[PDB]
Every structure is written in structure tokens, then in C-alpha cells.
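**Student:** Take this structure first; my questions come after.
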Amino acid sequence: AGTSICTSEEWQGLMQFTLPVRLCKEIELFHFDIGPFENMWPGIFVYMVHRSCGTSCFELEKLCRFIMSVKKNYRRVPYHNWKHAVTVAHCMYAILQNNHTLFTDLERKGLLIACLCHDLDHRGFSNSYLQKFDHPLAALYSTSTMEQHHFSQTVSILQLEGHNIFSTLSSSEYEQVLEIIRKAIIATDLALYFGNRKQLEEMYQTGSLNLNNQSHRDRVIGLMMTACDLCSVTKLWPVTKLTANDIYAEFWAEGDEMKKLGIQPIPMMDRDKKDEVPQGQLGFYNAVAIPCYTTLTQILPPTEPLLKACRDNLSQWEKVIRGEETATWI
Ligand SMILES: Cc1cc(C)nc(N)n1
Ligand code: NI
Ligand code: NI
């Protein structure tokens with residue numbers, strides 16, 4: 001109920017934080033895994049905003065209140081949580097650093113914020129669930145149901161006293177950035193991704209793609225959002241594999257609720273069907289991740305390491321299917 005607000009101790013604590021020097025180098029790399037540095041996550045986000053957008057892009061007090069309140073509005077769910085938020089934001093930073101002047105200052109700040117915020121107040125339930133059982137959210141938001149909620153939650157956070165990090169923008173740039181953020185968040189609806197990716201592939205292959213064309217820009221940004229949302233699949237295998245455990249933990253909890261409502265869940269969400277997971281992952285990589293990073297690499301060549309990593313993980317799932325797994329810890 002209502003929007004949660006960070007404590008003074010929380011945001012002041014973040015203000016005083018300094019990132020260990022060794023990580024400054026690592027954070028630049030696509031494969032960087034935030035996993036082992038939980039206490040540093042919010043500081044890691046400040047760092048990325050500061051490197052990408054300058055230490056004066058936002059008032060530091062407002063930025064630190066914003067970040068710690070964002071954290072407090074992620075729920076303690078197995079996957080769509082704070083850790084996922086910072087991970088997605090880190091992928092965006094890496095894409096932007098490698099593609100820096102293709103994007104405006106306003107686009108970089110909006111996108112880094114959009115990624116941090118893009119799953120705000122996720123409950124561990126899919127759009128499929130919300131719509132199947134007519135959750136109130138589905139009444140309010142007929143398509144892209146959770147994504148429209150994530151955007152609404154973002155704007156609610158900006159509206160907290162002292163949290164409006166975009167207040168100092170010109171009224172016109174203010175409207176532009178909220179639009180950048182809205183579009184970016186809505187684009188994290190995977191339902192939209194299939195069409196977007198297909199469109200982009202065609203525009204690329206015919207050579208009509210034009211980043212001076214706002215609709216094209218929006219689409220490229222959309223695909224960047226997908227690439228970042230799915231970046232678990234671009235990490236080193238052990239990291240990818242542990243993250244998959246958390247994702248399925250959420251799926252099986254949803255499947256359980258469906259069973260209570262008289263409906264057998266899709267196999268992916270069925271905890272009595274774990275034998276099908278390796279094949280399910282294969283389908284996911286072949287249908288979603290591989291094409292995503294393939295097209296992104298065509299459009300932004302510096303993102304190639306994402307695609308190489310995703311390819312290596314596909315291979316690992318293939319090995320699992322064939323019975324070639326080595327030891328795994330959970
Ligand atoms: C977000 C997501 C969803 C699925 C089915 N697999 C993976 N790896 N990631
Ligand atoms: Ni989402
Ligand atoms: Ni997400």
C-alpha cells in the first residue's frame with residue numbers, strides 16, 4: 001500500500017559511499033557480475049550515472065533519495081527484484097559507454113533511470129497471470145500490464161518530496177525524458193519485442209534504418225532495453241545458471257497459484273516438470289535471446305560481446321541436454 005520512502009540514514013549513507021578502486025575497471029565490461037558486491041549496488045549505480053552523465057547531471061541528494069527509494073519499492077521476490085534492476089542498469093551503462101555519442105545526454109540519463117526502475121513493484125506474477133485472473137492491474141492496463149504499472153511506480157517515486165531528479169530540466173526536456181522513460185519501460189514487455197526485432201532486422205537489411213528518424217531511435221532503444229533485461233544470459237555460465245534458478249523459482253510459484261485456481265500451468269511454470277527446463281531454455285535462447293543480440297550487434301557493433309556470451313550459454317544448455325553437465329552449486 002502506498003509508495004515506500006527511504007530513510008535519511010539510507011540516502012545519506014549512499015552519498016558518502018566510495019567505490020573500491022579495483023571495480024572501476026571491471027564495471028566497464030559487459031560480462032561484469034554485480035552478484036558478489038551486494039552492499040555496493042546502489043553506489044555502483046551512482047558511479048555509472050556519474051561516469052555516463054557527469055557528476056553534476058543530478059543534484060546528489062535528490063539522486064541518492066531517488067535510488068534508495070527505488071530499492072525500497074522492489075519486493076523480496078526471487079527474480080524481479082533490486083538485484084535484477086541494478087544488473088539491467090549495469091548492462092545499459094556498458095552499452096552506452098561503448099556507444100556513447102550515438103545517444104544524447106538526456107537519453108543516457110533517462111535510460112539508466114528507466115533500467116533501474118523498469119520492474120518496480122513487480123509481484124512475481126506474469127502479465128499472463130494478471131489477465132487470466134483479472135487482477136485490478138489488468139483492468140487499468142489492458143496491454144503491457146505490469147510495464148504500465150512499472151512506469152506509474154517510477155512517476156510516483158519522482159513525485160516524492162525531494163526525489164525529483166529531473167526537476168531542473170527545461171519543461172520541454174522534462175516531458176521528453178519522461179517519454180524516453182515510458183517508451184523504454186513499455187518496451188521491456190517481451191510481447192512487443194518480437195515485432196520490434198523483426199522490424200529492425202528488415203530496416204537494417206534494406207538499409208532504411210536511420211537513427212535521425214525518431215521512430216527508428218525509439219525502436220533501437222527498445223531493443224537495447226530487451227538486451228539489458230535479458231543480460232543474465234550474457235554472463236559467464238555459472239552466473240547465468242544461478243540466475244536461471246531464481247527465475248524458475250518465480251515461475252513455479254506462479255504455477256502453484258494457478259493449480260489452486262483449477263488451471264494446469266504451462267510446463268515452464270510447473271515445478272513437477274523440471275526435466276523440461278533445459279529444452280525450455282534452448283527454446284528461449286533460439287527464439288528470443290540469440291535473435292535479440294544478433295540484431296543488436298548488427299545495429300551497434302560494439303555490443304558484439306553480449307552476443308558471443310549468449311552463444312556460449314546456448315552451447316552450455318545444449319551440453320546439459322546431451323547429459324554433459326559438470327558439478328553445479330545452488
Ligand atoms: C527472463 C527470462 C525468461 C526465460 C524463460 N528464460 C531466461 N533465461 N530469462
Ligand atoms: Ni518486466
Ligand atoms: Ni526485467
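Don't overthink the numbers, they just go from 1 along the chain as shown.
Each residue, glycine too, has its Cβ placed from N, Cα and C.
Features from Swiss-Prot:
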- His80: active site, proton donor (ACT_SITE)
- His80, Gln281: 3',5'-cyclic GMP binding site (BINDING)
- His84, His118, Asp119, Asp229: divalent metal cation 1 binding site (BINDING)
- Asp119: divalent metal cation 2 binding site (BINDING)
- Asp119 to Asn (Swiss-Prot position 830): Reduces activity 1000-fold (MUTAGEN)
- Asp119 to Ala (Swiss-Prot position 830): Loss of activity and of zinc binding (MUTAGEN)
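Tell me about the setting of these features in this model.
**Tutor:** Under the DSSP three-state reduction, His80 (active site, proton donor) is assigned to coil, being neither helix nor strand. With a 10 A radius on its CB, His80 (active site, proton donor) counts 24 other CB atoms from all the protein chains.
Long-range Cβ contacts of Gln281 (3',5'-cyclic GMP binding site) within its own chain (separation 6+, distance under 8 Å): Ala244, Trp317, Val320.
Within 10 Å of the C-beta of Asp119 (mutagenesis position) we count 25 further C-beta atoms, all protein chains included. DSSP assigns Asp119 (mutagenesis position) to coil, not to a helix or a strand.
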**Student:** Cβ under 6 Å from ligand 2: which of the recorded positions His84, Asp119, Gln281 qualify?
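**Tutor:** Listed by sequence, the hits are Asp119.
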**Student:** Whose Cβ lies within 8 Å of the mean position of the Cβ atoms of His84, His118, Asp119, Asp229, the divalent metal cation 1 site, other than those residues?
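**Tutor:** Nearby residues not in the site list: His80, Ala85, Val88, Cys115, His122, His150, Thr188.
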**Student:** Sorted by position, what residues of the same chain at least six away from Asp229 (divalent metal cation 1 binding site) have a C-beta under 8 A from it?
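**Tutor:** Counting only residues 6 or more apart in sequence, the Cβ neighbours of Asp229 (divalent metal cation 1 binding site) under 8 Å are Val88, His118, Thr188, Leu190.
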**Student:** Taking every protein chain in this structure into account, which of the binding-site residues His84, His118 has the most other Cβ atoms within 10 Å of its Cβ?
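**Tutor:** Of the binding-site residues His84, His118, the highest Cβ count within 10 Å belongs to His118.
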**Student:** Work out how many Å separate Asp119 (mutagenesis position) and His80 (active site, proton donor) at their Cα atoms, rounded off.
**Tutor:** 6
**Student:** Does DSSP give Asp229 (divalent metal cation 1 binding site) helix, strand or coil?
**Tutor:** helix
